[PDB]
Amino acid sequence: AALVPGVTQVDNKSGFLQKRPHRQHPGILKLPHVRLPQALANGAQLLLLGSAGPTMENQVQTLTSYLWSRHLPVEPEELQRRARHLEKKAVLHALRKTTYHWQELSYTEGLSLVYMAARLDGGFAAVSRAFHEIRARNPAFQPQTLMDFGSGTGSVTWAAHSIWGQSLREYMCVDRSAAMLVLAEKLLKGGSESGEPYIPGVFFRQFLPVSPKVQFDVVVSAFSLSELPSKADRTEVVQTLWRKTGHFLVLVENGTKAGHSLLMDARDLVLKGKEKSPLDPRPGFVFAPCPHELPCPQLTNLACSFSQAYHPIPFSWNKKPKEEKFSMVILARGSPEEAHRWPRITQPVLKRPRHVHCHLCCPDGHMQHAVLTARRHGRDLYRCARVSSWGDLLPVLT
Amino acid sequence: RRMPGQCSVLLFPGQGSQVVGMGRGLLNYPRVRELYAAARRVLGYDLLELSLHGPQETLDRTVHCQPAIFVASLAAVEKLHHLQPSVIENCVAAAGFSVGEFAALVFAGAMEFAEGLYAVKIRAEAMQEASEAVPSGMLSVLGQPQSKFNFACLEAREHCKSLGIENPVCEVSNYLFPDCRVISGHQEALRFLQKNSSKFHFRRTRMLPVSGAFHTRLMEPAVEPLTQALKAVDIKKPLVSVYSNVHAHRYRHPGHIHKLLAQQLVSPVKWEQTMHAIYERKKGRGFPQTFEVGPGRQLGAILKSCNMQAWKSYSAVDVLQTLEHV
RNA sequence: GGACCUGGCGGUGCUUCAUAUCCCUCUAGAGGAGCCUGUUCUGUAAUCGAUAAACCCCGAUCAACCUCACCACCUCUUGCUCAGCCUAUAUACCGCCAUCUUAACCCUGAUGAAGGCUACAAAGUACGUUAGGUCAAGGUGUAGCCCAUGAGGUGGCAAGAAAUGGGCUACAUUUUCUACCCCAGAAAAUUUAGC
Ligand SMILES: C[S@@+](CC[C@H](N)C(=O)[O-])C[C@H]1O[C@@H](n2cnc3c(N)ncnc32)[C@H](O)[C@@H]1O
Ligand code: SF4
Ligand SMILES: [Mg+2]
Ligand SMILES: [Mg+2]
Ligand SMILES: [Mg+2]
Ligand SMILES: [Mg+2]
């Protein structure tokens, strides 16, 4: 409960309410409809000129739905418990049913083309929103080094360029798939096998460097940890990425229960330090979206996700703007900047006559369903909530 | 709710439709002679003789053409009422081009002949004075798909800036039909368009025989007089849907006609939008009858260019001759 | 350490053809004008926001002084009726749609790992899942505010600019009107299919 009617008031630092309207309150983190850089869209369409017919539309739709509804691989112990329950109540067949068949996706050339056509714009939108979080809240940050695990098509690289190109000088892109690496190189070279890179300093590797000595300013993993075959693999990858994180570790997955569970495991892993004497002793905290380091109040039954609207790459099947629903967690080195941390709106805000419904993740670690009205909460706080939206912050104190 | 085809739309012409011989074929018809008698009483000169037999140079003057067109349009309305009462009874819309609005409103029971004629007169002398203030003119330009109008107006303006003049005027004045426009403003800009139509991609160009650049800000001096002439007038609610030219939509309440009729004087005429608002409909639906009450047949050609299917049911009231001597 | 066996490269290229899906080539139409929508930027204290709830009834329509929504001020309230509110929730269930997941025998090798074909024939034969949508032709619950998320009043609010995405109208000489239903008279770049 971060909104007590009649007690909580808007947080006015830097002389807010006097010097600037309500629509521009500092928790406004909404990003306008994302449009890809023209070079990237041109390269994608050129690379798909070969085969973009009716079959490709079906393949893209199938791949998108398959990835969206994919579950985490089931760990041994859960299968053991289910097997015991079924036996107490043939068992193997009943386990083939009511259990998800998780399979490795082998990204060959054809499946890489399909994945690019199906997910480039969506991934770019999600990563751009996650990066806008850091840019908006810490505008003095000028990263010089970026690593991106599971760099599929380079959407992370392109978003990082679009935001921090005047400071970034090294883009490490790790991906075990040679086809995916080749496609990323072609996309960076304007869709042609021979050309000059659009972004300078991009390094492509097939193996993840494992060494605490080398440390990047921004480490990213977008829709990548869900490809790993087991929780042990996810754990080791997240540990490596945190060890090599210099300032910010950005994890982005689908906006589903599976993606949110994966990200909450990663968040707990990073927050609970196990290493006895690490080379980098700085502690880690959650920069966004959580205003606390306590266990997620919403991991029990629901999930937590955020939406970013964007314009898809023009195709025979992409006509209208789309929404990208994604789960994010940003872990920052050091300690929280201050103690005036603000609730996060984790659900669409519903505007109704003279009241506003907002679901808040409060700094105390609990969810609050707040119906804000002028008479109860104050005109200024009501106006701030009225202009706020999904994924923003509400500037409230005491 | 009656099927369209038994309804009627009355179109009232504007300046440029004057001709020597208006009225002949209307005089013997009922009730026209006292309209021309009232025209004499209000104007101060015999409009009847000037319209019937004139040099055409006296008739082409701005002060004289507009009252002639107004009175002739109303007389043609009377003739149409005599021949076909059902057409006047089943009227759905009305629209005038520039001065025809003053006729259309009078036809709609929103203004009376005397006050409307006084307003038209004052408008005419005011516009003549505004034209005399500065050289200007109107140029009809027919463009092709590659023609750009705002662009061409722009270079026409830097031309006069290079020559040297305060805020040269050249802007599209009349929207008639697709790719046909009337530009208005200083004569030097119109000379520039006439001479380099080639780079302006204009298929045809024709200088209109008018006194000055109407429907531009050059007529600003004429706004204040006309406004006074309209303050005393008490405009009622039109009985039929009378369409405006400033924005090309129906006049809704009496409290806005007063200022719309003055804004028209310094705003472009939205004739194409008016035709679209009156006639546009799904393919296959029938169109209402259309009657051009007044001199000339220009609105007929404009309607043909705008909407051919609507033009199929178009007819004009003959104001120059009559088949049967009533 | 020696011998042998299965592998693993869902690997890499090169040769020829069957080479159907998929490709191109090819064929016929689709850019202008006027309105309406989608996104951005700028701007306002504020919404160019909606009519089982206006107006216009030739069609359709804009903002209407309808009313609701928003902004700035105020007023009530134990009141309508143990009052009042599409306020929320299908992220409550159920309905409906959609996403994804779902053998045996007989021989050979010394009864080693292991292997089993020849036709003029030589061991081979037999439901669950989803922070999913839908509260408009459908339901059962659960919660909210109840000196205000209820009821009123006084003013405002009625945006501006482009590049591009889409939609509707008219667009003619192989045309248009009349008579006839075919020998008459007057007027004047991608994209969509292909079969
Ligand atoms: C499908 S992409 C996800 C989208 C991509 N991260 C982006 O931003 O566009 C994830 C990639 O991670 C790679 N990957 C999976 N496991 C890996 C591993 N253990 N080490 C390195 N790369 C791995 C796969 O090749 C796969 O293509
Ligand atoms: S519900 Fe709150 S604590 Fe949980 S992931 Fe979302 S922001 Fe973080
Ligand atoms: Mg209400
Ligand atoms: Mg509602
Ligand atoms: Mg749902
Ligand atoms: Mg409004």
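Chain A residue numbers are taken from Swiss-Prot; in order, the displayed residues are 28-116, 133-441.
Header entry for method reads electron microscopy, 2.5 Å.
Cβ atoms are placed via backbone N, Cα and C, with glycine included.
If you look up Swiss-Prot, you'll see A:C333, A:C339, A:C347, A:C404 marked as [4Fe-4S] cluster binding site. According to Swiss-Prot, the mutagenesis experiment A:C333 to S carries the following note: Abolished iron-sulfur-binding, leading to impaired ability to promote mitochondrial ribosome assembly; when associated with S-339, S-347 and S-404. Under mutagenesis, Swiss-Prot gives A:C339 to S with this note: Abolished iron-sulfur-binding, leading to impaired ability to promote mitochondrial ribosome assembly; when associated with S-333, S-347 and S-404. Quoted from Swiss-Prot, the note on mutagenesis experiment A:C347 to S is: Abolished iron-sulfur-binding, leading to impaired ability to promote mitochondrial ribosome assembly; when associated with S-333, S-339 and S-404. Here Swiss-Prot describes A:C404 to S as a published mutagenesis experiment; the accompanying note says: Abolished iron-sulfur-binding, leading to impaired ability to promote mitochondrial ribosome assembly; when associated with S-333, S-339 and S-347.
Here the features listed in Swiss-Prot are placed on the structure.
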residue	record	Cβ neighbours (10 Å)
A:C333	mutagenesis position	25
A:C339	mutagenesis position	21
A:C347	mutagenesis position	25
A:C404	mutagenesis position	23
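Counting only the Cα atoms, the space from A:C339 (mutagenesis position) to A:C333 (mutagenesis position) is about 8 angstrom. A:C404 (mutagenesis position) and A:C333 (mutagenesis position) are 7 Å apart (CA-CA, integer value). Apart from A:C333, A:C339, A:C347, A:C404, the [4Fe-4S] cluster site neighbourhood in this chain, defined by C-beta within 8 angstroms of the site C-beta centre, holds A:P332, A:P340, A:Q341, A:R387, A:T389.
With respect to their backbone Cα atoms, A:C404 (mutagenesis position) and A:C347 (mutagenesis position) stand 10 Å from each other. DSSP assigns A:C404 (mutagenesis position) to a strand.
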